[PDB]
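Engineer: Shown below is the structure under consideration.
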Amino acid sequence: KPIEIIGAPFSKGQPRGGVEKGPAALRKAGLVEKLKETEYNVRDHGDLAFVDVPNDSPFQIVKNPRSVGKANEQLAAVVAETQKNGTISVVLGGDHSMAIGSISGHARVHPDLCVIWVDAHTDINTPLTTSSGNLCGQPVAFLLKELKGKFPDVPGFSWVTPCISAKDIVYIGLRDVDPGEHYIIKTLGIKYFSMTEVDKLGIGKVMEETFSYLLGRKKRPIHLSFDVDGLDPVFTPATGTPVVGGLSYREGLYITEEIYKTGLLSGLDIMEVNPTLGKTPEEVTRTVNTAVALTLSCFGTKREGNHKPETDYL
Amino acid sequence: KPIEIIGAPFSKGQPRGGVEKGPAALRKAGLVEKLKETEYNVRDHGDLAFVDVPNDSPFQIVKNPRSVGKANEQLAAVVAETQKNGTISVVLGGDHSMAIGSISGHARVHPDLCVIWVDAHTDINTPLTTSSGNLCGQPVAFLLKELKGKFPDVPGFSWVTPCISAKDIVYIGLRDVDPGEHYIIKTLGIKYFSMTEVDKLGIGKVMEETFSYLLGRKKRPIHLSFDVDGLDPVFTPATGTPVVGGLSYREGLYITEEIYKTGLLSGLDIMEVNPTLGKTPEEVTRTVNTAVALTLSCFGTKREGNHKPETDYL
Amino acid sequence: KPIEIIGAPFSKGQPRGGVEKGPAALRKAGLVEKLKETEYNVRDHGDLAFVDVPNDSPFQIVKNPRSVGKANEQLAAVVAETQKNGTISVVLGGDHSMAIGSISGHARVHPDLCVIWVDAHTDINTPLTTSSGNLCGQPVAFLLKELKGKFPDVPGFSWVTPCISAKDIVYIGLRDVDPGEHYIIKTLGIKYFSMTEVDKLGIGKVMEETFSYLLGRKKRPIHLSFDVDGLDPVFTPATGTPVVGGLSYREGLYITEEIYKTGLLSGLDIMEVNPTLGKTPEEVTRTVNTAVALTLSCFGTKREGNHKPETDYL
Ligand SMILES: NCCC[C@H](N)C(=O)O
Ligand SMILES: NCCC[C@H](N)C(=O)O
Ligand SMILES: NCCC[C@H](N)C(=O)O
Ligand SMILES: [Mn+2]
Ligand SMILES: [Mn+2]
Ligand SMILES: [Mn+2]
Ligand SMILES: [Mn+2]
Ligand SMILES: [Mn+2]
Ligand SMILES: [Mn+2]
């Protein structure tokens, strides 16, 4: 199945800039070229051009609502189209608010999809529970059916239609959840494996349970939304909201290796790589290389190694 | 149940100074204020003032015996009193010799208590087996009933009465045990999970077994004596005796989260944070923040998040 | 059973120099003296003197073939002799090409031996599959019976006779395997636990399975060939080919503790410690100390502690 890379250089979902440079940094490291060495056919859609909405005043506490809503409507259209042609979409972020468009467009073609969200955060604050008003911490709230009508309609998002139920998403890596968010995930009965569960079970058991929960009853497309801050700051330091005690480099690759093995990956997001936030050049290189490795892992690259079929190396 | 913070700025149990500054460093980081945000009622007893015993000559190889014995007698009295009023005592060290007074005072009110000792060391050397004579490496020897009469009475400790049996203590994190200490824990049949057992079982299984061993037969108060060097030097570098290959930050919090969940925590010690031993200011900040996080974890703070009851955040 | 330390200061198996200084660095850290504190009788054979073969032109792509082949023939002779006298050989590298001589000499006395290869690499490239021509990445190819006749006879190695079968070796730590190597290990059905398997199973289960696979049917001598780059660069940075996401310090010691417990260790290699590759003096000290700890672990040193028999420490 073909792969289509879609750059989403957008940072309006955040208070500070820099994450819009993520796609460029990833390409600079040769992500596209490296992906072409895998078993998949790769196509680069390029980077989307986003139109900044003039006089985009705050909707209550929410910041840049129209700009964020517009960027996501455009991304959703692009993703829906690539999905329609039967190709796996790979969105390079960009802040996590872009998951609204990515998942929305994906669901237009595969409404029965499930979501595996790797992040130190739930990103499920609503316009009413958010303390910052930053849309990068509210993606999931705009996507969940059970949250529909629980907050006022935000300018620029009227095109959004809640596509997934609280039962179709699984969080992995949680360790920085706001009171309101914790109330929401507990009240909605959302399935999650915070770092506490990862420590208890081991990443091996976490993936077994994640798959039995989401796929045990029926096999459906998987949308993996990977926020780089899900891994410990020691591995991915160049990111907006680093939180200590995260997933290790090994655990991140294990997650992606297992997702690859399911043969169900249909959509992927590689978010929050902010090249301007490295304390040193090396911290940026470290973060970019990790994001690249995770992406290649999603598409076949295994740590035990790989070799071409019908080729007698000896 | 109320919480009472007791500072024990004492370093005579060690050859070098600096650890007496631990309580100050912990408070500076806002430990007290942060604890007040938990579900517990918090009271700060302040820092105990210790009277240095004049001409405190060495008892054989043992150093500062009278000063250490006197400081611990005072701490035991203070702890016994807070325990008597039904409050959970939290001792901020200070070197680990202060566990003598902390546990002794605790046992005066809850004689059926059990001890979970998180440390890279057993701290079970007796005045006869010690190679250094430092009392910070001998706490447990003064507390165990089975060791009573196995060493000469040390000046300043005649007030001490062995309160716990070798069967009421569980070590977690061991990786730097002297020959004599190893002989003692094996000969006394003390239950332990050295790093070898943690690697084999995983911290999840270690806590299950620790609880079944200490609480399976009967539920009793838990005294958690946490030496910061139990965690790997990468997490808590500013400490007197760092040892490579320790518990991770995640594992330390898992331990404390599980202890919180038992609902049996009755006494706590946060020891060996020495602010003068950081190779850089950041290593000190790293160590203090970790100690603070572990303390908050013992009192309810969970990585999956927390929220106030009877509060509709939506 | 006696122990005999054999230094192999050789670096011709690699493109760059420096690893020949490994034995010196290890001794400088007091490896020999520390080993004498264990339960084993220790003898130091000293460092072998290798004769550089003049005009050692490349055999096709292979570099320094005659020099590498000659050094290994000499090492094999020395190892065979120590093995003959019933002593455990401990080879200090030196680049991993020296495993050819170490294992070859070992097999002359214990032809039924098995090999546990801890490395981030398989080092199984043949003179035809190698992209570099460096012999440090081809040791196993010269040792495997199934690879006999799969590549042209290399000058300087005519003395070598494939001694082990693909079924007598187990890899642990793999995470950087070339396409050709992956083709070879899959085609030959070699047993391995790449980092993916370690993440899935946990090091505890990995060792159980390694032993059931190699020893379940019959107990035989164990040859442990330990490449320091098997551990993550955070623990052993001063090495030629560091690869992120490796075994932890704890896991490395667990491996060695378990091998010690089998009572079957017959030959040991401590390879790839290159003192010239530390980014700082401390990174070198860190690498050397780790190699020393692993070696002592192989001979009895346990993290739970150790004490002398027939000695009443109390
Ligand atoms: N991704 C960071 C999220 C932080 C906080 N939950 C917020 O909603 O602002
Ligand atoms: N806490 C460090 C202890 C070191 C050694 N066991 C001693 O008793 O001096
Ligand atoms: N030990 C490093 C090996 C790297 C590569 N497999 C090679 O054969 O050159
Ligand atoms: Mn996040
Ligand atoms: Mn996120
Ligand atoms: Mn200690
Ligand atoms: Mn201690
Ligand atoms: Mn290697
Ligand atoms: Mn090697």
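Here chain C follows Swiss-Prot, giving residues 6-319 in order.
The way this entry was determined, per its header, is X-ray crystallography, 2.0 Å.
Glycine is treated like the rest: Cβ placed from N, Cα and C.
Pulled the feature table from Swiss-Prot, pasting it below:
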{"type": "MUTAGEN", "residues": "C:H101 to E", "note": "Reduced catalytic activity. No effect on manganese binding"}
{"type": "BINDING", "residues": "C:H101, C:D124, C:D128, C:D232", "note": "Mn(2+) 1 binding site"}
{"type": "BINDING", "residues": "C:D124, C:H126, C:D232, C:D234", "note": "Mn(2+) 2 binding site"}
{"type": "BINDING", "residues": "C:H126, C:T127, C:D128, C:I129, C:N130, C:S137, C:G138, C:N139, C:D183, C:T246, C:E277", "note": "substrate binding site"}
{"type": "MUTAGEN", "residues": "C:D128 to E or N", "note": "Reduced manganese binding and strongly reduced catalytic activity"}
{"type": "MUTAGEN", "residues": "C:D232 to C", "note": "Reduced manganese binding and strongly reduced catalytic activity"}
{"type": "MUTAGEN", "residues": "C:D232 to A", "note": "Loss of one manganese ion and strongly reduced catalytic activity"}
{"type": "MUTAGEN", "residues": "C:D234 to A, E or H", "note": "Reduced manganese binding and strongly reduced catalytic activity"}
{"type": "MUTAGEN", "residues": "C:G235 to A", "note": "56% of wild-type activity"}
{"type": "MUTAGEN", "residues": "C:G235 to R", "note": "Loss of manganese-binding and activity"}
Engineer: When you measure from each Cβ to the nearest atom of ligand 4, which of the recorded positions C:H101, C:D128, C:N130, C:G138, C:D183, C:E277 fall under 6 angstroms?
Structural biologist: none
Engineer: In terms of DSSP three-state secondary structure, what is the assignment for C:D232 (mutagenesis position)?
Structural biologist: strand
Engineer: Show me the subset of C:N130, C:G138, C:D183, C:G235 whose Cα is within 10 Å of C:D124 (Mn(2+) 1 binding site); these are the recorded positions I mean.
Structural biologist: C:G235
Engineer: Note the Cβ centroid of C:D124, C:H126, C:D232, C:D234, the recorded Mn(2+) 2 site, then list each other residue of that chain whose Cβ lies within 8 Å of it, in sequence.
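Structural biologist: Those within range, site residues removed, are C:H101, C:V123, C:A125, C:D128, C:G178, C:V233, C:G235, C:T246, C:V248, C:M276, C:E277.
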Engineer: Closest to C:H101 (mutagenesis position): which of the recorded positions C:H126, C:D128, C:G138, going by Cα position?
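Structural biologist: Closest by Cα distance to C:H101 (mutagenesis position) among the recorded positions C:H126, C:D128, C:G138: C:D128.
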Engineer: Please report how many Å separate the Cα atom of C:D232 (mutagenesis position) from that of C:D128 (mutagenesis position), as a whole number.
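Structural biologist: Between the alpha carbons of C:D232 (mutagenesis position) and C:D128 (mutagenesis position) there are 10 Å.
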Engineer: Taking 10 A as the limit, how many CB atoms besides its own sit near the CB of C:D234 (mutagenesis position)?
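Structural biologist: For C:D234 (mutagenesis position), the count of other Cβ atoms within 10 Å is 30.
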Engineer: When the Cα of C:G235 (mutagenesis position) is compared with the Cα of each of the binding-site residues C:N130, C:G138, C:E277, which one is closest?
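Structural biologist: Going through C:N130, C:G138, C:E277 one by one, the closest to C:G235 (mutagenesis position) is C:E277.
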Engineer: If you draw a 10 Å sphere on the Cβ of C:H126 (Mn(2+) 2 binding site), how many other Cβ atoms land inside?
Structural biologist: 27
Engineer: Go through C:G138, C:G235, the listed recorded positions, and name the one with the sparsest Cβ surroundings, counting other Cβ atoms within 10 Å.
Structural biologist: C:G138
Engineer: Whole-number Å distance between the CA of C:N130 (substrate binding site) and the CA of C:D234 (mutagenesis position)?
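Structural biologist: For C:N130 (substrate binding site) versus C:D234 (mutagenesis position), the Cα atoms are 17 Å apart.
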Engineer: Relative to the Cα of C:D234 (mutagenesis position), which of the binding-site residues C:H126, C:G138, C:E277 have a Cα no more than 10 Å away?
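Structural biologist: Checking each Cα against C:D234 (mutagenesis position), the hits are C:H126, C:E277.
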Engineer: Give the helix, strand or coil assignment DSSP yields for C:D183 (substrate binding site).
Structural biologist: coil
Engineer: Are there binding-site residues among C:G138, C:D183, C:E277 that sit within 10 Å of C:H126 (Mn(2+) 2 binding site), Cα to Cα? If so, list them; otherwise say none.
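Structural biologist: Taking C:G138, C:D183, C:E277 one by one, the ones whose Cα falls within 10 Å of C:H126 (Mn(2+) 2 binding site) are C:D183.
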